[PDB]
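Asks: First the structure, which I've put down as structure tokens, then a few questions once you've had a look.
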Amino acid sequence: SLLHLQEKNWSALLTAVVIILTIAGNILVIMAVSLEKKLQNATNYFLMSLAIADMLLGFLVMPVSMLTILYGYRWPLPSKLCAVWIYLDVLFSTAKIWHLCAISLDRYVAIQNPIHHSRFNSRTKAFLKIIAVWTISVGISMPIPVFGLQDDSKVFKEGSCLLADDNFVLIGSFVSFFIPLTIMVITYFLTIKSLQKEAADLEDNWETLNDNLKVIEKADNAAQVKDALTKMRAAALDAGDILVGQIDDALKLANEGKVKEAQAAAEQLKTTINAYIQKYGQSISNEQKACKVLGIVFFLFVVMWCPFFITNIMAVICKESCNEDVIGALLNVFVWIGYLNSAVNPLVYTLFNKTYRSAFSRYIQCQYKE
Ligand SMILES: NCCc1c[nH]c2ccc(O)cc12
Ligand SMILES: [Mg+2]
């Protein structure tokens, strides 16, 4: 006889906590993007869809995962509900990683194509990209019901419902989890470098505009102002229209010979430059702030699923050499480290965004009026 309820009830109280923090955390994120209007961009739109994936993992996968621990890891439901539960577990995790990849991808293309980002601002464009990812994730996870329902040996390992098939655990791990992991760690690295270069390029054009504002207010002739405005106008085009015609206003005074009159115009440009420099120089500050926080989302996904990901692959490499009972007893812990990651995507936003933090606080006092 089997399917016995046991006294594994340290686990029952601990796993219940993780389910609510997932469900309550990611509901507040879905409510934040749906209601708060400082969050209406493509990156925050993905984070909602990430939190829909996290929350449905809290509803559908994590209670059943708890329920198995309550019946000694012998599987209490119907046997054709084993292959459904693996399919949802793997679908929500595959949808998370391909979101996290696609954010880091969409963020990088936003910097290399500033003009394209204005065109790609559309919520419809964002939703199309999400709907690309979910239908990729349903595409990748689809062997688990199509084959597993047909053969109980691919989803049961001795009354235990788990992905027993080893070509599913191997090929899936590299198709669905190092192809979008590669693209995430390449494009996060290059996003840091594109915002390092353009911050470094703005300090270049800060010091050459500030250098020619020394030159014009020293100068004697209309050739030492004309050249010095020609080097301002060229290196003001390198920060892109607003200021160029005001330099062209100053350029025609140097081209006629009105030097004291061209020098006075250049002093009027000074404050125009400090306005346009404090603006775009706070823009790079904000993107590098956002890139840092999205990195913590990216880093904690990778770290918390990493003990589950390595040990599941060591189940397949030492299929002979190792304690299958100990590897089975570690994966049962290691899956819940990765489940816990559904609870921490919301908490990150709270610590690191005052817009998410304010919104969460108001909803806890039941205040939706923005
Ligand atoms: N999401 C990976 C499949 C899965 C679901 N529950 C599990 C429990 C144990 C295990 O080894 C694997 C699983
Ligand atoms: Mg200098």
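Going from the start of the chain as shown, residues are counted 1 onward.
Header lists the method as X-ray crystallography, 3.2 Å.
Heads up, the Cβ atoms here are built off N, Cα and C, so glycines get one too.
Mutagenesis annotation in Swiss-Prot: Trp85 to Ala or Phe (Swiss-Prot position 151), described as Decreased ability to bind serotonin and psilocybin; the structure shown retains the original residue. Under the heading of mutagenesis, Swiss-Prot lists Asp89 to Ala (Swiss-Prot position 155) and annotates it as follows: Abolished binding to serotonin and psilocybin. According to Swiss-Prot, the feature serotonin binding site maps to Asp89, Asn312. One mutagenesis experiment named in Swiss-Prot is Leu163 to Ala (Swiss-Prot position 229), and its note says Strongly increases dissociation of bound lysergic acid diethylamine, without affecting binding affinity. Reduces signaling via arrestins, but has no effect on signaling via the phosphatidylinositol-calcium second messenger system. Among the mutagenesis results in Swiss-Prot, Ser173 to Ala (Swiss-Prot position 239) has the note: Decreased ability to bind serotonin and psilocybin. The residue drawn here is the original one. According to Swiss-Prot, the mutagenesis experiment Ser176 to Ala (Swiss-Prot position 242) carries the annotation: Decreased ability to bind serotonin and psilocybin.
Surface or core, plus neighbours and distances: that's what I need for these features.
Replies: Neighbour list (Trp85 (mutagenesis position), Cβ cut-off 8 Å, at least 6 residues apart, same chain): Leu60, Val61, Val64, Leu77, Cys161.
The 10 Å shell around the Cβ of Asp89 (mutagenesis position) contains 23 further Cβ atoms across the protein chains shown.
Long-range Cβ proximity for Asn312 (serotonin binding site), meaning a same-chain Cβ under 8 A and a gap of 6 or more residues, is found for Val169, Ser173, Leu331, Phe334. When secondary structure is read from DSSP and collapsed to three states, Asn312 (serotonin binding site) falls in the helix class.
A coil conformation is recorded for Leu163 (mutagenesis position) in the three-state DSSP classification, outside any helix or strand. Every protein chain considered, the tally of other Cβ atoms within 10 Å of the Cβ of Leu163 (mutagenesis position) stands at 20.
Secondary structure at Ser173 (mutagenesis position), taken from DSSP and collapsed to helix, strand or coil, is helix.
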Asks: Most Cβ neighbours within 10 Å: which of the mutagenesis positions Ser173, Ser176 is it?
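Replies: Within the set of mutagenesis positions, the most crowded position is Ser176.
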Asks: Between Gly240 and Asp241 this deposited model leaves 4 residues unbuilt; compute the CA-CA distance across that break and give it in Å as an integer.
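Replies: It comes out to 8 Å between the two Cα positions.
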Asks: Please check each of the mutagenesis positions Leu163, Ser173, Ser176 and report the ones with a CB atom less than 6 Å from an atom of ligand 1, ordered along the sequence.
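Replies: With ligand 1 as the reference and 6 Å as the Cβ limit, the list reads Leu163.
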Asks: Pop the Cα-Cα gap between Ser176 (mutagenesis position) and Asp89 (mutagenesis position) into the table, whole Å please.
Replies: 13
Asks: Expressed to the nearest Å, what is the distance separating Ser176 (mutagenesis position) and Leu163 (mutagenesis position) at their Cα atoms?
Replies: 15
